[PDB]
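Take a look at the structure below.
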Amino acid sequence: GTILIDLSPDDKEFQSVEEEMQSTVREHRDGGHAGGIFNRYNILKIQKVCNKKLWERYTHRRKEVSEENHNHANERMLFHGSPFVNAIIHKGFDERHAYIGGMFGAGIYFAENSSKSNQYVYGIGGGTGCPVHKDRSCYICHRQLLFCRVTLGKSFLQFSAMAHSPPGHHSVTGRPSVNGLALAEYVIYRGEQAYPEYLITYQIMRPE
Ligand SMILES: O=C(c1cc(Cc2n[nH]c(=O)c3ccccc23)ccc1F)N1CCN(C(=O)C2CC2)CC1
Ligand SMILES: [Zn+2]
């Protein structure tokens, strides 16, 4: 029961989502190996994801977490990249298909840096790149990210040197401590704690 509403570039909601994509690009320590070499995106489309059952599932869990956390859902808007974005928007996030080999445990991963999420769009470490050209830095093929509403509740703070949530915590904050320009990553252990609100289609742009 998911429908996708296409947003006009003139819509303020399009502009604020775009800004959140563009302004959270950073350089990656892999020199572009996983996600490609770029400083910005060409945003081709932004669609709002609408699915009543998934939304009600989201807001129900949110109220639970809120009540376990001095009335604070600790809701963020975070990026998620994956080859299975088309399954996430119809069926929601599935915690049995989590990142099993994740740095912060088996669970569903999100990023503050759009470019970190961009690294997973074609697979872990970027897989083998785009399906057409096998190119992790393809400037031609269309990529997709989700910009998602995520309940973190009480988040366990894990500093990093870059399954189930810790007892009495609702999520994990994975916070880089060596790269001072790297923003955080987050892990949730329940699919109902994220709702995939926006589906963003884009290309990476070749630096001039
Ligand atoms: O959380 C993951 C996952 C995440 C990753 C890593 C990851 N993926 N995407 C990111 O944006 C990201 C950001 C920071 C750190 C890690 C990531 C790898 C494999 C995975 F299966 N999911 C994969 C796809 N999921 C699904 O429900 C779809 C139906 C199969 C659930 C969520
Ligand atoms: Zn390509």
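Quick note: numbers on chain A are straight from Swiss-Prot, i.e. 952-1113, 1116-1161, in order.
So how was this one determined? The header says X-ray crystallography, 2.3 Å.
Placed from the backbone N, Cα and C atoms, the Cβ positions cover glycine too.
These come from Swiss-Prot:
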type    : residues                   : note
MUTAGEN : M1054 to V                 : Loss of activity
BINDING : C1081, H1084, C1089, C1092 : Zn(2+) binding site
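Annotated features taken from Swiss-Prot, shown on the structure.
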| residue | record | Cβ contacts under 8 Å, 6 or more apart |
| --- | --- | --- |
| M1054 | mutagenesis position | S1111, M1113, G1127 |
| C1081 | Zn(2+) binding site | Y1073, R1087, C1089, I1091, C1092 |
| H1084 | Zn(2+) binding site | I1091, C1092 |
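For the 2-residue gap in the deposited structure, the Cα of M1113 and the Cα of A1116 are 22 Å apart, rounded to a whole number. The Cβ of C1092 (Zn(2+) binding site) has 15 other Cβ atoms within 10 Å, all protein chains considered. Report note: the Zn(2+) site is defined by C1081, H1084, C1089, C1092, and the residues of the same chain whose CB lies within 8 Å of the CB centroid of those residues, excluding them, are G1080, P1082, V1083, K1085, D1086, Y1090, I1091. For ligand 2, the nearby recorded positions are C1081, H1084, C1089; that is, of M1054, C1081, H1084, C1089, these have a C-beta under 6 Å from one of its atoms.
Secondary structure from DSSP puts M1054 (mutagenesis position) in coil.
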